[PDB]
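Just dropping this structure here.
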Amino acid sequence: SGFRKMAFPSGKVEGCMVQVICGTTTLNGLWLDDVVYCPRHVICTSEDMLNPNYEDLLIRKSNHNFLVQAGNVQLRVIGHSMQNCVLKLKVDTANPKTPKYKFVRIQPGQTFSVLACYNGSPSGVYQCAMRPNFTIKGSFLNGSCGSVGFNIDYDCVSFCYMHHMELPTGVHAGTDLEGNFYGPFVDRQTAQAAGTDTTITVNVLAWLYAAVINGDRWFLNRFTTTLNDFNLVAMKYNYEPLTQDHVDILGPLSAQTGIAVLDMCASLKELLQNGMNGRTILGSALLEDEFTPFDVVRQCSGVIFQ
Amino acid sequence: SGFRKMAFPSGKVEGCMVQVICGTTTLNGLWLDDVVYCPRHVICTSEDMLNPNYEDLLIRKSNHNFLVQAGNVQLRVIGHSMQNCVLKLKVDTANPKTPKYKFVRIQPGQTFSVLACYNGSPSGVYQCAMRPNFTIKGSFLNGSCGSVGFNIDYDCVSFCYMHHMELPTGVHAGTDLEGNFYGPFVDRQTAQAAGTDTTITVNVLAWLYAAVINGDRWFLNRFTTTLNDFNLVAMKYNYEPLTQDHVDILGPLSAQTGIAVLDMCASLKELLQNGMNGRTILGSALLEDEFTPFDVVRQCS
C-alpha cells in the first residue's frame, strides 16, 4: 500500500562512522574491524590539492598525525597505508559493531543508500542512483567527505561508495571502498567535467510499472512498439537504449501487471513525444529514473497469474 | 550543495524494534525501557476488526497470550495495559539500547522519518509530512502495523507516530505514542473519509529559499506583495493561509538569502499564476510542500 523512495535502515553503518583528523583537515571515516577507511585527500591542505603527490605527502605523515574519534573515545592509529584514493588507518581497537560486510562496485543505473555524516556523526539518509555519467545527485556539505553508500542484503552490508568531492555542476563524485573512482575523476583540484547524462530507461519503465500497481493508468494505450523502433525514440530523448537483459529484468513486473514490456515502451514513447499534458504519474510532473526494477518489486510485491 | 529529501539516521529506533504477537496476529512494537508499545488491535484477528470491543477483548486476554520477541532473544510479559488506542505491555528485561527519547504530537505541516518494519524487522527509512487533512503519503505493506515515525534532535529521539491501519481508500492512518489517532480515524476496518487537503504554504516558501541557496533563482522577481493580497491568491489554488506566525519562522531563511518573506510570496504568486513553462526548480517540475523551514535550514546550514 503506497510507493515511496526509501533508503535502507542505516543502523549498521552508523556504528562504523568515525571522525578522522589530519592536521587542519577533518572528515569522516568507516571503522570496519581494526581498519578505518577514509578519503586520502585528508592528508593534504588546500595548497597541496593543486597537484598533490599523495605518496610523498604520505611519507611525511606518521601514526601520531592521525586523530580518530569514535564519539567521545579516541582510537590509537598503529599503522597507515594507501590503496588507490582511500587511506587505510590501522587502529588498535577492533570495532565491536562491525557488521557482516563486503566491498562491492555497483554499476550505473543501480541504487544505494547514502548516510551523510559531519565530524563522524550521522546526519541523514537518502536513496541515490549511480548516474550513467558516474556521478550522484546528492546532498553533501563541508565535512561530508568519507560519507558512505551501501545496500543491505539480508544480514550483509555491501559498501559501494565513499564521497570524495563535488563537481562544478553540483553533482558528487567518489570511489568504491577500494579507492577506485567512479568515472573519469581524480582527487586533484583541476577543472573536471562530469560528462553527458543519459536517462536510465530500465528504471523509468520500472517506475511506470510501480505507477500502474498503485492505480495510475491514463498513460496506458492500445498501441505497441518494437525494441528497435523504441531505441530510435530513446536516441532523440537522451534515454539509454534498452538491452535484452534489461527487458528480462522487467519480466516479474510485466508478469504481475499483465502489461507487456513493449506496451510499457509504447506508453513511454508517447509520454516523450506528447508529454504528460498536465497529468501526473505518482504525483510527479516528470518521469522518474532513480528506482531500479528491484526497488519497485521490493514495495510493489504482488502475485503473478501464470 | 544539492537538496535531497533526507530521513533521520534510524539506528536509535532499530534497537527499539521488536515483534509483538497476540493470538494469530503479528505486528511490530516499540521497546523503550521495560514497556513495549504497539497498536491495540494486536489482540484482534482477521475476523474481529470489523467493529470490535477493545475493552472486553483486553479482559479476555492474559500475559500468556502475548509473546514479545526481540530477535533471537525472547521477552516475557509482566503486565498488559491500554492507553487510548495503544497497547502497553510491561516486560522483565529493560531495553539496553533505549536512547534518550520523548513523546510528542506533531502538528499538520510538520515532518518526520518513518522506519517501515515487517515482523519486528526494519525494512526501510523514508521522510513523511503530516498532511493538513491528517493523512501521510506512506508506503506500508502487511505486517507493518506498529512501525513508528520520529524526529531526531541531537541524541533525543522524538517519537510522534505509530502506524495502525491502511485505509481501504488507500491512505494510511496512525496515532501519536499516547494512542490518540491523527485526524478523524478509528481502529476499525471500514471506508473512512480522509478530508480536504490544502497545500502547506510555509513549506513551499521554505523550499523556494532552498532553491535560491542552491543556485536556482530564475523564479525571483523585483515585485512585492502584502499578506491580504497573497492570502487572496492562496484561496484560489488550494494553498494554506499564511499567518503572522508563518512569517516569523521564515526569518533566518530570508536573512541567509537577502529575499524578504513578502518578496518570495510575490514569486510564488507568479509561479502559481503562469506556471513554469518548461523550467524546473531544484529538479522538480512541481512546487514542493513536504519540507518544513527547519528541514531546509537543516540541510542548507
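Residues 3264-3569, in that order, are what chain A shows, numbered as in Swiss-Prot.
The deposited model was determined using X-ray crystallography, 2.3 Å.
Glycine is treated like the rest: Cβ placed from N, Cα and C.
Pasting the relevant annotations from Swiss-Prot:
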- A:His3304: active site, for 3CL-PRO activity (ACT_SITE)
- A:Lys3353 to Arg: In strain: Beta/B.1.351 (VARIANT)
- A:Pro3395 to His: In strain: Omicron/BA.1, Omicron/BA.2, Omicron/BA.2.12.1, Omicron/BA.2.75, Omicron/BA.4, Omicron/BA.5, Omicron/BQ.1.1, Omicron/XBB.1.5, Omicron/EG.5.1 (VARIANT)
- A:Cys3408: active site, nucleophile (ACT_SITE)
- A:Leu3468 to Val: In strain: Zeta/P.2 (VARIANT)
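Describe the structural context of each listed feature in the structure shown, including burial, neighbouring residues and relevant distances.
Its Cβ taken as reference, A:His3304 (active site, for 3CL-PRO activity) is surrounded by 24 other Cβ atoms within 10 Å in the chains shown.
All protein chains shown were included, and the count of other CB atoms within 10 Å of the CB of A:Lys3353 (variant position) stands at 15.
In the three-state DSSP reading, A:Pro3395 (variant position) counts as coil. Using a 10 Å radius centred on the Cβ of A:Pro3395 (variant position) and all shown protein chains, the other Cβ atoms total 19.
Neighbours of A:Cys3408 (active site, nucleophile), defined as other CB atoms within 10 A of its CB across all chains, total 25. A coil conformation is recorded for A:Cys3408 (active site, nucleophile) in the three-state DSSP classification, outside any helix or strand.
In sequence order, A:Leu3505, A:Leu3513, A:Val3524, A:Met3527, A:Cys3528, A:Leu3531, A:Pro3556 constitute the residues six or more apart from A:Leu3468 (variant position) in its chain with CB-CB distances below 8 Å.
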Which whole-number value in Å describes the distance between the Cα atoms of A:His3304 (active site, for 3CL-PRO activity) and A:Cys3408 (active site, nucleophile)?
9
List the Cα distance (Å, whole number) between A:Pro3395 (variant position) and A:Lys3353 (variant position).
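On Cα coordinates alone, these residues lie 34 Å apart.
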Round to the nearest Å and give the CA-to-CA distance linking A:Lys3353 (variant position) with A:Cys3408 (active site, nucleophile).
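Cα-Cα distance, A:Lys3353 (variant position) to A:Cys3408 (active site, nucleophile): 19 Å.
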